[PDB]
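Q: Next up is a structure, given as structure tokens.
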Amino acid sequence: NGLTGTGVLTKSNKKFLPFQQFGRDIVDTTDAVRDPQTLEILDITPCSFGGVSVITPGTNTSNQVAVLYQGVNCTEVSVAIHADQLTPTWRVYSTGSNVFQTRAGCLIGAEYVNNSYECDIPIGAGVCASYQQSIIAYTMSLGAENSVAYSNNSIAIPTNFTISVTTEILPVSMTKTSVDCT
Amino acid sequence: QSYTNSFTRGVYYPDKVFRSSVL
Amino acid sequence: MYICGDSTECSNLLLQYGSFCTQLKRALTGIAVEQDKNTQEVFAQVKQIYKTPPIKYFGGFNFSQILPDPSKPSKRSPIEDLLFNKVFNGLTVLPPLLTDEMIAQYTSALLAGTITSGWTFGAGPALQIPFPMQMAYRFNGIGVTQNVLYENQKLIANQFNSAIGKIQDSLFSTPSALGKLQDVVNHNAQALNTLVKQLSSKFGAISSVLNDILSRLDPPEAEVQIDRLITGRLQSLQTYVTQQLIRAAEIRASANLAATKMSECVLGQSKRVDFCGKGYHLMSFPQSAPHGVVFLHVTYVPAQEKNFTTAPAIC
Amino acid sequence: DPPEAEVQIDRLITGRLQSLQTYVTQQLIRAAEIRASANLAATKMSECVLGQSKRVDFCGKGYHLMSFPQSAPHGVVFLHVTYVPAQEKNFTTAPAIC
Amino acid sequence: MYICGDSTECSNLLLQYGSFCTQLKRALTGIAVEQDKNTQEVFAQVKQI
Amino acid sequence: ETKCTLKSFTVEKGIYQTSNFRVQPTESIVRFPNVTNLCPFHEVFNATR
Ligand SMILES: *[C@@H]1O[C@H](CO)[C@@H](O[C@@H]2O[C@H](CO)[C@@H](O)[C@H](O)[C@H]2NC(C)=O)[C@H](O)[C@H]1NC(C)=O
Ligand SMILES: *[C@@H]1O[C@H](CO)[C@@H](O[C@@H]2O[C@H](CO)[C@@H](O)[C@H](O)[C@H]2NC(C)=O)[C@H](O)[C@H]1NC(C)=O
Ligand SMILES: *[C@@H]1O[C@H](CO)[C@@H](O)[C@H](O)[C@H]1NC(C)=O
Ligand SMILES: *[C@@H]1O[C@H](CO)[C@@H](O)[C@H](O)[C@H]1NC(C)=O
Ligand SMILES: *[C@@H]1O[C@H](CO)[C@@H](O)[C@H](O)[C@H]1NC(C)=O
Ligand SMILES: *[C@@H]1O[C@H](CO)[C@@H](O)[C@H](O)[C@H]1NC(C)=O
Ligand SMILES: *[C@@H]1O[C@H](CO)[C@@H](O)[C@H](O)[C@H]1NC(C)=O
């Protein structure tokens, strides 16, 4: 009825008063609408969007890439890919075994492994990726587990030592510039 | 005629827009 | 998507503005990858993941409300458990690299290595030492002989257990204790809500909707009205970015202090005055929190003074 | 025409004024973090180099012995010499002996 | 007052530019409250006089 | 797309944010109020006399 836009319509549990036409959010965005021919309240959700990140081992090593659709359920990327309605026309090959649902998005092109290594390429939410060939996605390992042998009357004292030299690099000054506005 | 206090009434719905749990 | 949306007429006009969009994208990406370095510098200080022994007898000291709770699925300490219960127009929120279940393992590794090794694990191999003998070294660090601890070990143990008990009663009951963390969550929500609400402004145009401009105005003249919206929305987006760069410098300044307190208060004993709490520093214990860190500074406070007559020398 | 040119020149003056302000505003933010990293390098020089530091992990991992400054383009490099224990051995210990 | 003074014709036109005034006003209040916090943290370090 | 973002033919190891994905609309749905108040066309076209 003149209220135009794009979104996904669904049945809403909101109870409109019988004189209202639509709804608004706390940020003055439309959240519902009443059908002029059915008098039912239809929730409106925006069509899915997000970022796209490409994981690269480096062109010096391989031309394989893995694509991360940030903030998207894999069930809706696969639906839109089949129906051909995803803005980025290029499509990563999906062999079923290379599609993984991370907490950051849908990761395509990387085979998830149950092992854990030090993080090479940080993806997010504890998941990293590396090249090992193919691209593997794993949950990063924080370090080697250790258990000190604590006891009531046991102490460990070093019998030797090591002189180590470490280097620290600190920026001190920028580059001075002067600009003539005119 | 006379004069009386109106208190806190006379409030109407300014539009036909649904809003839930908002100020 | 923010400035124009689903509009080809607006997108073409936005291209003739140089790299204003690219500068904003670089600025927000530099902040995002910086927030993962702040979290790593504070917590990821241990080489290895230390674990406390199955028997939890540390000389009468009771770290039950500090060590991880095995009964809960999250493996958070009882103090950490109640610290976590107290705190789309192209705009996306990215998840942190370290899950809150991995920060808690970093904190648990710092607690398990401090109770067991002391300060030795921060300077090389972790060398075990009994806790009553670790606390006797920390008394010699503040100028009190070590026979003071051994003769008051039962008294000192009870004063630590009771002090840990009151810590929950302070956070559980008194509100606004974590107002520092909640303030950095409120300022981020205000900035995003203000960024959305400025898509309803006109900035001097005929209307605030791009579709209502392309139809109601001639295409030769509708370009001018769009340029008022593009100018207005590009500025309201640069304002958001600039404030993030200023706020991210406040957080980085406080993420460097939290990394300094972990190195010196936690992984050692500090002689700097009032750096690790009021009193003479003995120990410190980290407790993770949403977007932050909590230190429990154990300090030695004298009491029950008495007057005496003193001389500089004796002939 | 002079009236038509003045309209389309203010679009270039306003466009480039906001291009200069966006540049200077970012230089002020960058120079605030260089000063933060230049106040730290002056503290490391005073404490790590001109003395011995008891602070933990301030002058490298281990027990600090000495540091040596080396200049670098737009920066400074410290070589932190530290003492690292090795070859730990198990022992039995007592708080006191009677 | 800085932008429009006491003109109601200007004041109405200033509303179309979003909540810019509210952001500028809350930004300066945060600075002012901080300046009283800077003084207290330095000097008010003694519980007693 | 990664190469054009970096404006280089060589890409280093890492993860690069290249573009944004959008699910395009499938079909349009226009709904208008019920058409009522029918005209008495049959009272003229379908007259008995
Ligand atoms: C402490 O460790 C050092 C090495 O860090 C040991 O010195 C080495 O000893 C071996 C065996 O005799 C020699 O072959 C090496 O040349 C030595 N390394 C040097 C001098 O850098 C040293 O013996 C150890 N101390 C002990 C075992 O008491
Ligand atoms: C360490 O302190 C905790 C409390 O912080 C003690 O746990 C309590 O144990 C008593 C035993 O009678 C129970 O009744 C309480 O319900 C426990 N409280 C909680 C919160 O769990 C614990 O016993 C102490 N450890 C030792 C060895 O005394
Ligand atoms: C609109 O008309 C349809 C049939 O054409 C009917 O089923 C429906 O109830 C009507 N709705 C209203 C609100 O009059
Ligand atoms: C995606 O949706 C499915 C159901 O369709 C659900 O099981 C799954 O948890 C969802 N993933 C995320 C990340 O929400
Ligand atoms: C230390 O002594 C206590 C009390 O005697 C005992 O419960 C505990 O098991 C001992 N720890 C050991 C043997 O590791
Ligand atoms: C020491 O003597 C002074 C004398 O005025 C007295 O006020 C003070 O309380 C005494 N201090 C103690 C008992 O700690
Ligand atoms: C030291 O002591 C314990 C006591 O059993 C022993 O098992 C452990 O292996 C020892 N640690 C070493 C040799 O590093």
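Note that chain C is numbered according to Swiss-Prot, with residues 740-826, 855-1082 shown in order.
Determined by electron microscopy, 3.1 Å, according to the entry header.
For all residues, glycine too, the Cβ spot is worked out from N, Cα and C.
Swiss-Prot feature annotations, pasted as is:
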{"type": "VARIANT", "residues": "C:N856 to K", "note": "In strain: Omicron/BA.1"}
{"type": "VARIANT", "residues": "C:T859 to N", "note": "In strain: Lambda/C.37"}
{"type": "VARIANT", "residues": "C:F888 to L", "note": "In strain: Eta/B.1.525"}
{"type": "VARIANT", "residues": "C:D950 to N", "note": "In strain: Delta/B.1.617.2, Mu/B.1.621"}
{"type": "VARIANT", "residues": "C:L981 to F", "note": "In strain: Omicron/BA.1"}
{"type": "VARIANT", "residues": "C:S982 to A", "note": "In strain: Alpha/B.1.1.7"}
{"type": "VARIANT", "residues": "C:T1027 to I", "note": "In strain: Gamma/P.1"}
{"type": "VARIANT", "residues": "C:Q1071 to H", "note": "In strain: Kappa/B.1.617.1"}
Q: Which ones in the same chain are close to C:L981 (variant position), with CB under 8 Å and 6+ residues apart in sequence?
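A: Listed in sequence order: C:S746, C:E748, C:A989.
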Q: When you tally the Cβ atoms that lie within 10 Å of each candidate's Cβ, which of the variant positions (C:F888, C:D950, C:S982) has the highest tally?
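A: Per the Cβ count within 10 Å, the most buried is C:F888.
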Q: When the Cα of C:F888 (variant position) is compared with the Cα of each of the variant positions C:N856, C:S982, C:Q1071, which one is closest?
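A: Closest by Cα: C:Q1071.
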Q: Say we define neighbours as other CB atoms within 10 Å of the CB. Which of the variant positions C:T859, C:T1027, C:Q1071 has the fewest?
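A: The variant positions C:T859, C:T1027, C:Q1071 were compared, and C:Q1071 has the fewest Cβ atoms within 10 Å.
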Q: What residues, ordered by sequence, lie under 8 A Cβ-to-Cβ from C:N856 (variant position) and sit at least six positions away in the same chain?
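A: Long-range Cβ contacts: C:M740, C:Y741, C:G744, C:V963, C:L966.
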Q: Is there any among the variant positions C:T859, C:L981, C:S982, C:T1027, C:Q1071 whose Cβ is under 8 Å from chain A, and which ones, in sequence order?
A: C:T859
Q: Rounded to a whole angstrom, what is the C-alpha distance between C:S982 (variant position) and C:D950 (variant position)?
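A: About 44 Å separates the two Cα atoms.
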Q: State the three-class DSSP label for C:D950 (variant position), counting H, G and I as helix, E and B as strand, and everything else as coil.
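A: Reduced to three states, the DSSP call for C:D950 (variant position) is helix.
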Q: Between the Cα atoms of C:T1027 (variant position) and C:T859 (variant position), what distance do you get, rounded to the nearest Å?
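A: So the alpha carbons of C:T1027 (variant position) and C:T859 (variant position) sit roughly 32 Å from each other.
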Q: Based on DSSP, name the secondary structure state of C:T859 (variant position): helix, strand or coil.
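A: The residue in question, C:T859 (variant position), is coil (DSSP, three-state).
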Q: Compute the C-alpha separation of C:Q1071 (variant position) from C:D950 (variant position), stating it in Å without decimals.
A: 40
Q: Once the DSSP letters are reduced so that anything not helix or strand counts as coil, what is C:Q1071 (variant position)?
A: coil
